[PDB]
Amino acid sequence: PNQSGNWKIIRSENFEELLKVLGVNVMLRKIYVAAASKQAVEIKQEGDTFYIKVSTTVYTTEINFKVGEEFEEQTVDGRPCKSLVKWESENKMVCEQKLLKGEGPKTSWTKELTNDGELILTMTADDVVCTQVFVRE
Ligand SMILES: *C/C=C(C)/C=C/C=C(C)/C=C/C1=C(C)CCCC1(C)C
């Protein structure tokens, strides 16, 4: 469908656990967990072109991409990567990430807008998956 709008988080699973297995220090995890709970997500979708802004008190990021065209962003733990998004289905996109420098866990994310109007974001590092669900304001 159309993902454009302001999205508020209603459910999360395994966020701290994802950070923990990525090596994020416990004091920083507490800060990020509290920030993720209050995050604001703005999306502007224009066909295959996406602008996504994720805002919190400690971390704010803008992501710009077109499906099928490589772009640069960061992993969850802050490492620069090259990314490529593809449609897995009509409603779900998948992003594969490759570090610009060095080696690390295989990281990825997915975003799906359900028929319910729920936006489901998953973030993965190797075998560990975090899921966050949003609804449109
Ligand atoms: C398609 C939607 C995407 C790719 C959203 C990505 C959002 C993040 C990688 C958010 C990361 C955060 C942290 C790394 C700590 C602060 C809290 C968050 C959730 C904003």
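Shown for chain A, in order and in Swiss-Prot numbering: 2-138.
Cβ coordinates are placed from backbone N, Cα and C, and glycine is handled just like the others.
Among the mutagenesis results in Swiss-Prot, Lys21 to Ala has the note: Loss of ligand-induced nuclear import; when associated with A-30 and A-31. The residue drawn here is the original one. Taking a C-beta cut-off of under 8 angstroms and a sequence separation of 6 or more, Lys21 (mutagenesis position) has the following same-chain neighbours: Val27, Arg30.
Secondary structure from DSSP puts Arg30 (mutagenesis position) in a helix. Here Swiss-Prot notes a mutagenesis experiment, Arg30 to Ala, with the remark: Loss of ligand-induced nuclear import; when associated with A-21 and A-31.
Around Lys31 (mutagenesis position), no same-chain residue six or more apart in sequence has its CB under 8 Å from its CB. Under its mutagenesis annotations, Swiss-Prot gives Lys31 to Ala the following note: Loss of ligand-induced nuclear import; when associated with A-21 and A-30.
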